[PDB]
Structures are given as C-alpha cells and as structure tokens.
Amino acid sequence: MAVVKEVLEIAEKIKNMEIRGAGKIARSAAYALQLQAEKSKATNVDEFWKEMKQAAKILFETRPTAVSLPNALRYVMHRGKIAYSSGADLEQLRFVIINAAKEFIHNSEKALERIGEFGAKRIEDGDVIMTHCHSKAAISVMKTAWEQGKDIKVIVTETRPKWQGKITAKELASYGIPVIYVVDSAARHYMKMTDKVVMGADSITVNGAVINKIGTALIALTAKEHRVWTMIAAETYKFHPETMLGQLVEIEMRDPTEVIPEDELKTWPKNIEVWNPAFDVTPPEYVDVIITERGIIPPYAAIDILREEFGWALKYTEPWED
Amino acid sequence: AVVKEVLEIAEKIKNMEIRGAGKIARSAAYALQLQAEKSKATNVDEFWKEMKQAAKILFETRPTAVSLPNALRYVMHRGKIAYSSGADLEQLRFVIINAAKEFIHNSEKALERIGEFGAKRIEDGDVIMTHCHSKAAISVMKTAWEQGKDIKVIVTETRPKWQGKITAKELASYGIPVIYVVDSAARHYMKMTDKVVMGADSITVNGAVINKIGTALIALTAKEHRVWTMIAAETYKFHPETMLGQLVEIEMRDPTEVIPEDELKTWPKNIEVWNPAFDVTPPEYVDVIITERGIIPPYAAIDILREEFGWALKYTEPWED
Amino acid sequence: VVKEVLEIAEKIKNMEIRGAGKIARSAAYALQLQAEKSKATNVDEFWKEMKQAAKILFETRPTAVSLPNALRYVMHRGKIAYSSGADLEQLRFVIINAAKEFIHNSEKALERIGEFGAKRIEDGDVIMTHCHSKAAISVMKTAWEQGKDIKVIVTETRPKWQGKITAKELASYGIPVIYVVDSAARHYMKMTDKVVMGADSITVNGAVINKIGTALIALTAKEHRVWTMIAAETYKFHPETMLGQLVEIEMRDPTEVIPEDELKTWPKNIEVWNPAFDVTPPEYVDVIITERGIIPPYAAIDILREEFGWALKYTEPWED
Amino acid sequence: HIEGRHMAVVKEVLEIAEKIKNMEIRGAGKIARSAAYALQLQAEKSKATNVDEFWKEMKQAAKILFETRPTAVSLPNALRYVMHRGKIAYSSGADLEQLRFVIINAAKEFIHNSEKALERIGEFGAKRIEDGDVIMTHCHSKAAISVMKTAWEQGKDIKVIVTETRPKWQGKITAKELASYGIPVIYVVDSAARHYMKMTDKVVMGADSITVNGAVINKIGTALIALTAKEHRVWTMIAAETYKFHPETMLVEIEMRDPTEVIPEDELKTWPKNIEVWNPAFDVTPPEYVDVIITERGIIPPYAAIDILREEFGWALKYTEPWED
Amino acid sequence: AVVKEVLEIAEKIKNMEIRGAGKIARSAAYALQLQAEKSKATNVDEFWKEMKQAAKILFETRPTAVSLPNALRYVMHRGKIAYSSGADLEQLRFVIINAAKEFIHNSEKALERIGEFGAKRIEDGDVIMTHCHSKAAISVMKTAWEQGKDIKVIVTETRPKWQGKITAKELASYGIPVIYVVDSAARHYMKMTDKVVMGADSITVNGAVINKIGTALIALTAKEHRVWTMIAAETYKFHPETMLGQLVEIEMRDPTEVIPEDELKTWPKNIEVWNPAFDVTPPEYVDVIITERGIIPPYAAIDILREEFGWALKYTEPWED
Amino acid sequence: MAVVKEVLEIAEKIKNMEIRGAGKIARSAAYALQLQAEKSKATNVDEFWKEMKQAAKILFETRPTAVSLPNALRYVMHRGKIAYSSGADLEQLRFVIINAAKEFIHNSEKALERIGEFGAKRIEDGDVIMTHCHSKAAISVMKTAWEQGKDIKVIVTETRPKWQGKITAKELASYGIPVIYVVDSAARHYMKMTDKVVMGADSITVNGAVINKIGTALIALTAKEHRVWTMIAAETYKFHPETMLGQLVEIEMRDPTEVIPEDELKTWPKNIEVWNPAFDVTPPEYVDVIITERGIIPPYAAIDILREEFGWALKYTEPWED
Ligand SMILES: O=C(COP(=O)(O)O)[C@H](O)[C@H](O)COP(=O)(O)O
Ligand SMILES: O=C(COP(=O)(O)O)[C@H](O)[C@H](O)COP(=O)(O)O
Ligand SMILES: O=C(COP(=O)(O)O)[C@H](O)[C@H](O)COP(=O)(O)O
Ligand SMILES: O=C(COP(=O)(O)O)[C@H](O)[C@H](O)COP(=O)(O)O
Ligand SMILES: O=C(COP(=O)(O)O)[C@H](O)[C@H](O)COP(=O)(O)O
Ligand SMILES: O=C(COP(=O)(O)O)[C@H](O)[C@H](O)COP(=O)(O)O
Ligand SMILES: [Mg+2]
Ligand SMILES: [Mg+2]
C-alpha cells in the first residue's frame, strides 16, 4: 500500500468524472502509471512491480466497465510484465514502464490526426460522404480529405434525439465543406447518391462489431444494401475484449426527456412509454474497414489489435493481476 | 354540357376544399353520379358524350392525384362497357349511377375493411412497429385490439413533423400499450417486433410503395429480420406508373419543417437542408398489401388495377375517345 | 332433390369415395343425374332443385377441395345460362353438358399432366420427388417412355413411408432410383436437375399445400436454383389465402410416427406432433403442371376465375 | 549393465494407442483425453538424459498416437495441443527439466479442460437462451443437450422440439433423455422442421467436426434445418468442443453408411437392384447458416474457427506437424 | 385453295429473304390480309376455313420464329371471335383485314414508341450500359438524347460477332458519347452505371428474357448493384412457352464464329468450341419490359399474351380447329 | 552503396524486366540477399546487417508496384531483423538470412507443384471445371487432378482482350484434358453445368479480395449465385498488405489497341473512348478458398498469412527500413 499521490490524484479525477472521454481518460491513466514509475521509491524490481500493479489496479477499479481506460493500463502494464517476467532489473523495468506510457500518450494525442491521414487515403475526389452523430474521428477524415484538395460533399444525418448532426453540419460547414442536412429517416433514400459512409465508434467488440450512436446500424445496413464502402473511424484503445453475440441486453438506456421533453411528456398516458437507447450494435458484416491511428484493418482483425497493441489474451489474466 | 354540380365539386378538388385520397375519390365518383342523375340527354350517345366530358373536367383538376383518376376509371370503365355493348339510355345511366354508388359505399367502408383484413394476421401477443400516422395502419391495430388481442405497438417518431406523437396518443387512447422511440431506433428494436404495419400514400404498378420518408428503411431492416411486413392501402391508391429506379424526388417539402425558420437563418450558406416527403419501398420488402377487398402480394397490384379500374396497356382512358 | 344425388353425397360424407378426381367426377355426376331425372316443369323450379342438389353435396364434406370445384364448374355455367333467361330444357342441357365435360376432363387429367410435364424434362435429368403423387409420377413415367434417360431421387417421406411405394413403382418400370431419408434432401439437391412433386391443394396465390417435408425440399431447391414443378389438377386450386390468418392444416394420429406399443414405453411429458402437410411459398415453385397446361403460381387465381367462375365479390353459384 | 538404457516410447503410450485403434476407447473427449494423457505419461516416465533425446522420443510417442486413427478429429488436436507447446519450449532452448514440465503441464491443462468442456459449453450456450424459449434440435448431441439441460437448471422454462433424425432414430434417445430431466418435449418427423421453425426461438445442435471455414459437419439433415432456421432468422447455435475444429476443408461423400440402417435387410432383399439406398452419415452446414459455435472457451462466429485452430493448437499454414521433423 | 400473294410471302420468309422481328411478322400479317381481299368464298364458312389454311402455311414457313405466329395469332384470334360468333362473312372479311392493318401499323411505330416510353425512364446524366445491337434498345437511348438528356453509353463488345462495334459507331454518330469495353468489363463498370438497357430475342410466359449470350450476366451484376434494368421488346416477341430450368441450348451457332475455320483447323481434337447464341435472364433480374404499349413488370408477360394474342391455358391456335 | 555486385546485377535484370513472373522475381530477390550474405565484406554484426538492409532497399526500389518482390524481401529481412534484435552475432545472423533465403527459394520452386497437390484434393472425378485467363497455378490444379486419374473437363473462357484462353485451352488439351472453349459472356450460361471454379490471381488484398484479369469477378459472382465451389490458386508471396476494394480507381489501364486494332481504332470517332482495364476486384464473399503452397485457406485468412509469413503488422515498417 505505497501508491504515489499523483496516482490516487488522477484516479480521483477519473472516478469523479472530472476527466472525460476515451482519449483524455486513457492518457491520464497512462500518465498515472508513468508518475508512479518516475517517482517510485522501491529498492528492487520485485517490490517495484508491486507498486506498478497496485497503481494499475487502483485506476482500473474506478470504472472497471470502461473501455479506453483498461486499454491504457494494458498498454503500459503488458510491456512492463514482459520485461519483468523476462528478468529485467529495477531501473530497466522502470525505463520500460515510463517509455511505454509516454509512447502511449504521444500516440493518443496524435490519434485523430493520424486517423484522418489513413481515412483520407480511401476517400476519392468527387465523393459524397454520409455520416451520423458527431464524431471527431469521423470528422477528422473528412477535413483531411477536403484539405487534400479533394472535392467532396457530405450528407449529415440529423441524429435524433440530441441533434449532434447540427454540430457536424455547422462544423464541416466552417472548413468550407458543402453540407447537406437530412433527417435520420432519409438514410436509405440518399444512400443511392452516397459514395462513402464514414462514422465513429463508442467502442469496438472482439469480433469487430461497432457500438455507436443509435441509428448507426441502420445506415451501415442500407450501405451494405447499396454496396457503398463503409468505414468506421476509431482509435485502437476503443477496442473492447467483450463479445456481443451472447448477451442480449441493452447497452445504455437514457433519459426519456431527451426524446419527449418533461413539459410535454408529463401529459402522456401510462400506456405510452418512451425508450431512448443511446447506442445500437452494428454487425461486422456491414463494415468494410476500421480506421485506427496505426492504419486500416478489417473488422474481424479487432482481436489482433487487442493482442498486438494491448497484449490481451482470453487465456491470460490482466497484466496487473496476481 | 356538364351539370352545375359537377363543376362545383370539380372546383373544390382543384382549390382543395376536398382533400385526401378517400374524400377526393368519393367526391369525384359522386360528381359522375350527379351528371348521370341530372342529365337531360335523350340520346344514349349524347349522354355518353356528357359523361366523358364531365370525367375529363374532374380529371384535369388535380392531374397528379392518385385516387382521382381511379374513381373516374372505376365508374367510366363500367360505363364504357355498357355503352360499347349497345345498352340503352336507361341502362347506361343505371350502370353509371350504380357504379358510382358502389365505389362510394365501398370507399366509405375501405378503412374498416382493411382493418379486419389486416387483423387476421395479428396474433395475440404480437409486438407491432408502425411509422407516420396512417389511418389504414392504425385501423388494423385498433381492430386487432378490439378482437381481444393483447398487442404492443412500437411507434416511430417520424421526423420531421412528429406524426408519431399523434399515433401514440391515439393508440394509447384506445388503451393500447405504446412504446415510443425515435426513427433511428428502427433496426435496434426490430429484433423484438412481430409485425410491421404501415400505411401508403400510393402503390406503384410493381407493388413498390410510396410513403413518408424512412418507410423503406424500416421495411429494409424488417426483411433483414424476416419480420412480417404489411402495407395497409386502399385500392384507389394504386396507379399505372412506375416510380422506382430514378433519382427525381417525389415531393420536396419546405426545409423549415426540419430546421425552424428562426434557426435556419443562422447556419452558413454552404449547408443545404433537404426534406423529402417520401421514399420508395421496393416490393421485395413488403409481404402483403392490406386492401379493402382483401390481402394481396405486392406483385398482385397490377391485377387490382385490372379487376378494379379496368386498366390495361391501352393508351386510351375510359373517358378518352 | 333426386334419389341418386343423395346416395352419392353420402358416399362422400362417408368417405366411401376417396380421391381428388373420383370425388369431383362423382359430385359432377350427381348434378348430371339431377338435371337428367328432375321432373321440374318450371325453369325457376328446376334451378332450385339444382342449387339444393349442389348445396347438399357441398356440405357433405367441405374439407375436400375438388368437391366444391366440381360443383362450381357445373353450377357456374348453370347460373350464367339461367340468368340469361334460359328455358328449362336449355339450362338442363347446359348443366348435363358441363357435368359430362368436367368428368371427361378429370378422366384425362393425370395423362395430360404427365405430358405437359414430360415436355419440361430433359434426357439425363436427375429428378427429386416426395411422397407418392399420382400426378408427379405421371410426369416421370411419361418422360421415361419418351425415351428420356432419367434417374429419380425418392425421398422416404416419413411417417407413412410413401417413398417406398414411389421407389418400387418407378423402379419396376425400369427407372433407376436412389432412395434417401428425408433429411438428405439438401445434401442431394446439389446433384438434382429437377424437382417434381404433387399437391393436395393450391391456394389462390399459388402457395402449395402438400405432404410434410415438401416446403423444405422446395426451399433447398430454391437455394440451389433447381427447377421446381408442382403437378396438380385444376380442381385442386382453392380460393382461400395463406397470407391472412395462420391456418394449420390437419394433424394426424401420432401412432403414425411412433406405434402404440412403442409409444407406451415413453415418458408422459413427450408429445408426438404429426402434421399432414406444410405450406410451400409460391416463390419456391417455378411452374404448376395442370392437365390444361403449364402456368406460373401467380396465375392460380386466373384458373379459379376462368375454370370455376370463382370471384371475390361474388357468391357461390348454388347460393341465393 | 548398459546405462541410460531405456525404451524410447513408454509402454503406457503403446497400450493407450492400442486401446484407441481397437475402439476400446471412443468418443471425441475420451480419445483426446487419452492421447494427451499418453503424452503426459511419456513426459513423466522418459528415461532420457538430455533434452534432445527426450524431444525425439516425445515426437515418436506422438507419431505412434497420431497413426492409431487418422479419421478421428480430436486425436490429432490433443497431440497438437501438447506438442505445439512442447516445440515452443524446446526451440526456445529449454533444458530437460523445463521441457518435461511444459509438456506434463500442457497435457494436464488440456485434459482438465476436456473434462470440463461439456459443462462449460452448457453455460456459454445458456447465456443465449431465454425463459420460455422453444428450442429445436437434431440428432443426440451431448454438447447441445448440455446447453439445454443447463438452461433448464438456471430456472429458464424451455420446450424442445426434437427432430426424429432418421435413419438410426437418435431423436428417440434425445426425447427420452430430455423428458427425464423434466424438460417438455415435442417429437417430430425430420420433414416437419420448416413447418415448425416459425414457432422456434433457437436452434441448438451439435457437431462431428468444424472445418477451417467454420463449416459444420453433423448428422444428415442438420444443414437442412439450419437452412430453414436462416430463412426465419431463428438464432442458430452449434455446440462443439475446440478439439473438434479441423484444419481441412469440406465443400466423394463424407461417409456412406450401411443401407440396411434405412431399409432393414429382410425388406431390402425384396427390392429391385434397380433401387440404390444411399445413406450418407453427414451433410455439411455452411457457416452462413450458423450464428455462433458454442466452445468451452466461449461463443465465437463460425469464421473464427481458424483462430481457435491457431490459439489452441498452434496450427499455422506450415508443412509439418509439431511432432514431425 | 390458297392465294399466290400469301405463298409469295411464305417463300421469302421460308428462304430467309424477309428477315427481322418486325418485317417478318408484318409481312405475315399483310399476307393474312390479302387472302381476305382476294377471297372467292360464298359463305362465311368457306371463307374462314380458307384463311385458316393461310395461317397454317405462314406458320410452318418458320415455326422457330417468335413474331411469325404472333402476327397470325393477333388477326386469327379476333377473326375466330366473330366466326365463332357466327357473324356474317362480310363482317368477318372486315374484322380480319382491319385487324391486320392495325397490327401492321402498331408494328411500324413499335420502335419509335418503345423509344418514347423508355426515354421517360432515362434522365439527364444517366450512364447507360447495353449489350449486342438492339434497335429497340438503341431507340430508347436515341430518344432520351433527343429530349435534351445528357446521357453516356457503355457499349459491351458483345462477342463473338462484335455487335458492339455497330452499336458504338451508330450511337456516336447520333453524337452520343460512347465508352467501349470487353464483355468481361460489365461488372467492373456497373459501379458507375445508372441504367441497364437491353433488347430481347424473345420473352417467355414467366417474363424470362432470351437474348444474345452475356445479357443474363449483365442483368445479374446489375441486380447485384441495384441498377434499374429495362428490356426493350415488342409485344409480338412474347411467346406462350417456358425456357428456364433447361439444359438444352436455345440455338448453338457456327463455332468458326468464335474461332475462324483456318485457325480452328489447327487446334487439338480434344477441344470443342461452343457458341450458344443466347442465354436466359430470370425475370427477377429485370425491373420492367418496355413494350410499344407501355412499361410492364416481367411477370405481366402472361397478360400481354392473353390480351394481345388471345392466349388461353388450354390453348389451340385459332387457325387450327 | 556498399553492396556486392551480384546483388546489383539481379536488380538490374528486375528493373529492366528481364525476369518476369511473381515466382521468378521473388526467387531472384531472395537469392540476391543470399549472395549478399554469402560474399559479405563485413566483419561485425551491425556492418553485415546494415549492408543487408542497404541491399534490400535497392532490390525493393527496382519496381515499387511488384507484389512478390517486397514479400521475398520481407520474408528474409523479417527473420533476419528478428535474429538481429535478439543480439544475434555477426557469423550467425548470416546463417539466418541464408537459411531464410534458401528456404524461400526452395518453397517457391515447389510452389506451383504443391498448389497443384492441395487443389487436386478438392477436385473430384467427373468434375466440370471453369477457369479464366492463363494461370499457371490454376492450370497446375487441373493438371495434377488429371494425373491422379480424375476424369475432368475444363471449360476455358476466351478472356478478351488478349485471348489468354487460347493458350489455356491448347495447353490443357495437350495434357489430354477435354476442353470446352467459350466466349467470356457465356460464363453464367454454363455455370449451370460447372462443378468447380478454379482461377488464379495477380495479387490478394488484406481483405482476401482477389485482383485478377478482368472478368474474374463476374465469373465468381455467377458462381456464387449457383453455389458452385470457387477456388483461387495463388502463392503466399502474392498477398498484398493494402486495400483495393471500395474504390472507383482503376487497378491498371491498358493499351486501348489491345481491344481494337490500331488500323481500326483510328477510323473510329473521337466521342468514343475505349477502356481496357487490366483487372477487376473479386470480393472475398465470392471466393470459398484460396489454394497456396502452404495449404488451402479461407480468403479472410489473407491477413494471417501476411503476419506469419512476411511479419506484417500495423506497427509495421519494412524490415530493411527503420
Ligand atoms: O455515438 C457517439 C457518442 O454519443 P454521445 O456523445 O451522445 O455519448 C459518437 O458517434 C462516437 O462516440 C464518436 O467517437 P469520437 O467523438 O471519439 O470520434
Ligand atoms: O405518409 C403518410 C402521411 O404523410 P403526410 O401526412 O405528410 O402527407 C401516410 O403513411 C399515408 O398518407 C397513408 O395514411 P392514411 O392511412 O391515413 O391514408
Ligand atoms: O400429399 C399427398 C397425399 O398425402 P396423403 O396420402 O397422406 O393424404 C400428395 O402429394 C398429394 O395428395 C398429391 O398426390 P396425387 O397426385 O396422387 O393426387
Ligand atoms: O452427428 C452426431 C452423431 O453421429 P453418430 O452417433 O451417427 O456417430 C452428433 O450430432 C455429433 O457427433 C455431436 O455429438 P456430441 O455433442 O455428443 O459430440
Ligand atoms: O441479340 C440480339 C440479336 O442477335 P442476332 O442478330 O445475332 O440474332 C438482339 O439483342 C435482339 O434481337 C433484340 O434486338 P432488336 O431490338 O433489333 O430486335
Ligand atoms: O491475370 C493474370 C495475368 O494477367 P497478365 O498476364 O495479362 O498480366 C493471371 O490470372 C494471374 O497473373 C495469375 O496467374 P499465375 O498463376 O500464372 O501467376
Ligand atoms: Mg393475373
Ligand atoms: Mg485472425
């Protein structure tokens, strides 16, 4: 029980929601491990690993169900365990841990920019692109293509119940990109004139299924129907070692008032019930490629990212256990 | 030589005092009935000439209306038959007058019948998804409910005009458990839907269905889950033309329906707000069409245009010489 | 009604008369004798005797499909004449004539179906069938006798093992036969050129009601793009739909599946279900081979109209 | 008095290998378990004195086991499991001690997992079963029955539609067994599968083997049922242990069985030679008609079969097997 | 028993002098008109059985032909309607000569009309892919172009006889931009095709399309790419029979057509060169058929046969018994 | 440069296309590395490995497009970069690179043979096989299946514009195999009587998509439509790390005169453009299995091959680069 302050410090900002988002929460988690390594006071490697494994577990227990957080820890801890189990000494292990965190933090801060570079490579001149929700990753690809001199127009889906489409519409507008605003229900109607679908992901499963804003599955569906190349822009740390084949239950149910205001809703019978699912699951079959910071991959290669990036394995324990 | 009452109804359909597939159809048929009931012709050919002139006037008020030509076709088809077969003035008038009455009585019972026919498929415990605020569709659900079938209805919001809120309250009104969700939730909740019941603005010669934007998306995901998909629509909503295959928008509605005027002013000039009224659902995504004369395969739409309105590949309309 | 009518109508209610063709011809015959032995002096009085004779037969055993069609064929042509102001003798002539015409056609039905069907079978064709259909088999024997070299995969057709009858019957004519368990239908569809099966009844839309397992076979034939043909007489076409209420067909005695003896060695919580037929969607049937020719499934309603005068908006011919 | 003198392959290995080729031992689980155990013993009793000789002996013991039954699928997988892991330690320059441990440890691990396989499959499969579910099945699969038995034991009320499964009637075995556990059963003829697929919620069946493509080899009729399950969107599951996964492909016939299984001899002798009774043992279900395969290590999509082959048996597009030079 | 005028036409048609879907059926009709203008029959009875042989003659001059028997079926059917109605000779002599003329006329305006109907389904900017060298097909393309429509055509080489070159040059001559590709490129460029417009040698009762080898492959990938596919064909190309589920070729052509005789002589004996003229396209891969009477679904073929040529199930040519 | 002259020669022959063919070029490049490794001037690790990287860069740049070339390099320079990083000494790193090259060369020399063996197991007596273009790999499967006494018949498609079908028909007929020669447009018409589809590939994408002579995708399409088992015979070194699917971009446009003779083309109008795309892309979903020298695999396993064989990954950079 000798965890540096900075670690418990950041573990606080994480459990309290001060720090929000896949990027930031992950980078702050990595940093936590980095400080624990840079400011540790262990006399030998074995005692040191304990502090690392302790600070890792402390950060993980704040939101064990999160996705970007566990991947940040795995990135650092996985490479740390390899070194350790490999016989490395105190100063060697410290080095690996610190350089593993920095490496991760850097990669993450430049994630969106890199995703745009890879995605822009698969966007051609004259392409009409359709997107959903407000995804920075998705948007990054569009701007990058636009700024490449590639003439493109973008159909923005409204994205009820919170209209994230407006934000995307105005934002893409700013960059000078001609935008066409349409309600969610017109996805199919306009897929006929769409050259590329580009959306974001709240998370990706072990099988490459994409968990994104409600309505995302509908669009990929019609895009599959029309053979329109569909891409999902998502950071590697968004890949989750969980499967959606077997569960059958809801991902996240949200406040009914986002749909039908409290003022208006308070006047509806008990017969009426409002359901506002936050996300829906897009099968990997309706997705051609997932764009990450390291490059383009097929959805079913999701498990290879988890293995190669984060060192995850079903038959193995998390790198900070035992 | 058309009677005053025919020009009256004709003007109302033109200036739209009479709207709706049902009212327009029944009124157009009623106009022909009146022309035949009040005509002062004394010769059978002179009379037929009048009928044809009255039809042409009723037909030209709203050329692009669907139920209109069919109301005229129904009556005038049965009339051109009696005529071409050498019937006398008394008989030709009876045929016309009788054909208008049957069509008008039938149109008044249409929704009620469709309700019964659609209900036959709905089983106790079925979860039904709907779209927009189709009177026909709701008729099928309200009927099944009245038969003693415990059913639940998932009502899609239906942007931009929120017609779903109407459908929800109305259904709840009868005491039907309603689950209200946004359009985008269609596929997500399809997995728990037993039947898909939606109305139709018009049916194409191939069984393709024209309806409020989003209808084809729902039908598409319903086929994906192999859910029974029924389209409730009156026979007079079926028309000879083909509407599937092209780009041209069926009907582009004002953008402020989506983004209120008070806001659309704000946005940059390089953002275009498109608001299509309908989309085209391929016949392949519909199992049956619930007509007031019975359930049918979308591909059986051409038969209805034949049996009901005497349609056939003949450049001539029953009222066109 | 006449005396003869009654003694045939009961030979139908008592199933003393079985068979699609046999029943029909008999119902048509009964109507022929009523007109042939009626002492009616008035045409209107004569019409009543016919309707009463038809209604009697009709109610004898609704379930049967050929019955109402035989009656329709005759009565439809009867009512048409009657309404045109036909005299006692004119109508009686029209009826007798229609009855004889239906009967004769029904007698040549299997033969003609065999012929229209054989024309769609090529030399070397491997044919898969199901159950023991007289019509389906007629198509196969006819092709064989035209010199066509065919091989038939005969599905076992549990629970009653009709495949055993079909295998033996086709083989005895010299036709090479491959007998397989019903579960192997998909496995061998890969080597099948054609699928020829019968029908107990055909719905207004071309949906095919036939011995359980049929739909499965048509399903895999569709999957493999194997020309599927249904051999069936016109009087097997029914007005009812399958797109409305879910209509389960007859359930048969369980001991047909598991014998009484064996069944009494089983736990009380095991129920043996034994459906007679299943329904084949009309999109899994390429053509229906009728004695009057070949037609696509969706033309079934045209047969009900021109053949039996049936019509949605109208009444049964012997009603009113 | 020769020293270091010893029999290369231990007697217990040759004894187990004998019982396997004599069918004295049979079953996907028992065989795989017995072959791995054999290697455990070899590693436990080798009188070798240098890692190189031990490895050589190990490969000899493996080869002998592999050749007992080249048509059994679980047998080589047990060998691959243990040997692949032996190869790694050996090539990584481990010494006699280390290597023997890696092997004895792999066999123990593989065996424990096999012993727990049906129960685990039963659990993973139940995650997908809901109270009030109508489950249709085929043949008599212990794995598939474990998913059903397990679901029932979790308080989920289910009804099982049991297909007869001609020609040997395995449905009778499945119906009695499920009924005995208190599960309500509807016995049906194989032909009634499509007819009753409309009231079916889940289709759960077993497997004789899974191909590299995720194709499923099971009792004749399985593909037909799956085909109609797909047509109805009834969630379809195949329960199978990882050691049933095969590196091969499978679009002559898989295996033709005695015609008298279909038509008893006495009746058949009565039939014209003009009729050929064909009795294929299995049919091949395309991965497109299967939603998931229920493994001991979890639920996976059919096309993930190649991953199980690699992660579990170190299989890779190579020319040699772990015990081959 | 028969007029020389008829034989005059029967000879040419039998000796391949008169060739073409339209010219052959047109002349066949014209024939059945002359024998009705130079007849010497006293009673309406000796009259009918006179032309009844006129159809037989022209029928056996080329059974293989498709339009040939339709031309006959058209007049003879309307004639049998009257004769069966025991109508007087002078009333039959009329209905026949009249039917032949209207048919012959409907034919001469067929291509033009198919063009207009088809054009209404082509739109500014449409990239259209075609196959072989169909007059009906080209008429649609030409017409759209003359309505100010900015279209571009992808012409497939169409081996083995290269009809692509004919279609390419001709279309470019009308000033239409053409893209020429090998048949194998059909799928590759379907991704940028909007409409697939092809002709037909014949149409089966089930709406299947029999056309030059390669047509079905194009329709197949058109369906794969949801590209509206239309088949331009005249009513007299529809025939009563079925051609699907068949392994016997509709018509094998000379192998030297693919590999020249001088070149083929060389090739090793164990190499056969097969040259099927046509392939069959399933109705499912065709959206609509553009006839000179309008646009109908493939499966409506059976209605055209009944309507235009009086086809019944238990059929027997009107000129036979 | 500090590379041997033999390496320079081999590269010259490759750059001036004196050596054509995926197999020959790959083998030539691996042998250059072998020659550079056998005649090395070096006396230490970093010098030898460094010059091995210099050589692999030269060979590499002779043809940026070539697929098998980069793979022969990767194959050898991957096992080399691995030994190297394992602190492997000078004298043994050499041994590695030589055994890797020799192994690659041998494996490649037997490639067409082995493909023939693996593919023939999937060929049955009485099979009617359809093919396209002139593939040595595909022809090897049909050849071996015939030599095993299996009674087959091959349906050879013309393959315009260059008529590679004439070569295929003649070649197969020579071995004694019955051949049916048909126009390309006849692929569907005869798919009805085809049992197996066997074709080759110019290259395989990371998604398992097949790049092959124009028309291939059309054949595979109708094959899929008819449930006709489709196999693509192709070497592992033909697997490409990038994506080609979902792009209107042409793979390689060829001389329009291959389609219409010059004498003729000049007589033609200017508003007629003749396009001669060399290839098309066959989606993975239309191909059942890929037959390699290493064995038969599903298309989507393409990425596994790139990993296990040529050490590919997303964190990947050429083994000769850094
Ligand atoms: O579904 C959502 C979030 O919805 P919400 O904000 O309502 O929770 C977005 O599409 C992705 O998270 C975008 O990913 P990113 O923004 O990282 O590119
Ligand atoms: O799309 C709509 C209404 O659109 P709008 O109100 O915007 O014109 C309805 O589904 C059809 O009109 C059928 O309705 P009904 O069954 O009431 O005729
Ligand atoms: O399903 C059956 C009979 O079943 P069952 O004998 O059990 O009632 C037959 O396929 C049809 O009746 C048609 O046969 P047919 O052509 O001989 O009328
Ligand atoms: O096909 C069979 C039995 O065939 P047979 O009894 O004729 O050999 C079973 O479905 C599988 O072997 C799986 O069963 P399990 O789950 O018990 O391994
Ligand atoms: O394939 C051909 C003719 O081939 P061929 O000349 O080799 O017999 C044409 O597509 C049809 O005849 C329709 O064309 P049209 O509209 O001119 O009738
Ligand atoms: O498309 C071609 C060659 O086209 P081209 O010669 O015009 O470039 C072949 O299918 C592949 O190269 C594979 O053949 P192989 O198995 O012999 O390598
Ligand atoms: Mg009809
Ligand atoms: Mg993998």
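Chain C is numbered as in Swiss-Prot, which gives 3-322 for the residues shown.
According to its header, this structure was worked out by X-ray crystallography, 2.6 Å.
Cβ atoms are placed via backbone N, Cα and C, with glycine included.
Annotation source Swiss-Prot lists substrate binding site at C:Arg20, C:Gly21, C:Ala22, C:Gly23, C:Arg63, C:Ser135, C:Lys136, C:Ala137, C:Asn212, C:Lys213, C:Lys238. Quoting Swiss-Prot on the mutagenesis of C:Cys133 to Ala or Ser: Loss of catalytic activity. Taken from Swiss-Prot, the feature active site, proton acceptor covers C:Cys133. A mutagenesis experiment is reported in Swiss-Prot for this position, C:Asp202 to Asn, and the note states: Loss of catalytic activity. Marked as active site, proton donor by Swiss-Prot on the basis of experimental evidence: C:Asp202. Where Swiss-Prot documents C:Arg227 to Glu as a mutagenesis experiment, the accompanying text is: Impairs molecular assembly. 60-fold decrease in catalytic activity.
Restricting the binding-site residues C:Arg20, C:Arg63, C:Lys238 to those with a CA within 10 Å of the CA of C:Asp202 (mutagenesis position) leaves C:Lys238, listed by sequence position.
Filtering of the recorded positions C:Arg20, C:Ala22, C:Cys133, C:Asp202, C:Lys238 by Cβ separation from chain F (threshold: under 8 Å) yields no residue. Of all the binding-site residues listed here (C:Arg20, C:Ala22, C:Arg63, C:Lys136, C:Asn212), C:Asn212 has the Cα closest to the Cα of C:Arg227 (mutagenesis position). The two recorded residues, C:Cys133 (mutagenesis position) and C:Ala22 (substrate binding site), show a Cα separation of 16 Å. In this structure the residues listed as binding substrate are C:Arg20, C:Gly21, C:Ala22, C:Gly23, C:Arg63, C:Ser135, C:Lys136, C:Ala137, C:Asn212, C:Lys213, C:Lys238; their two most distant Cα atoms lie 23 Å apart. With every protein chain in view, the residue among the recorded positions C:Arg63, C:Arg227, C:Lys238 whose Cβ has the most Cβ partners within 10 Å turns out to be C:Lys238. In the vicinity of ligand 3, defined as a Cβ distance under 6 Å, none of the recorded positions C:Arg20, C:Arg63, C:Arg227, C:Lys238 are placed. The binding-site residues under consideration are C:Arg20, C:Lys136. Their Cβ neighbour counts within 10 Å are lowest for C:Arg20.
Around C:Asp202 (mutagenesis position), taking its Cβ as the centre, 20 other Cβ atoms fall within 10 Å, counting all chains. In the structure as shown, the Cβ atom of C:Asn212 (substrate binding site) sits within 10 Å of 27 other Cβ atoms. Classification of C:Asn212 (substrate binding site) by DSSP places it within a strand. Sequence-distant contacts of C:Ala22 (substrate binding site), defined by Cβ-Cβ distance under 8 angstroms and a gap of at least six in the same chain, are C:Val67, C:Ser68, C:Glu235, C:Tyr237, C:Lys238. The Cβ of C:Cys133 (mutagenesis position) has 25 other Cβ atoms within 10 Å, all protein chains considered. Taken residue by residue with DSSP, C:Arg20 (substrate binding site) is part of neither helix nor strand, so it is coil.
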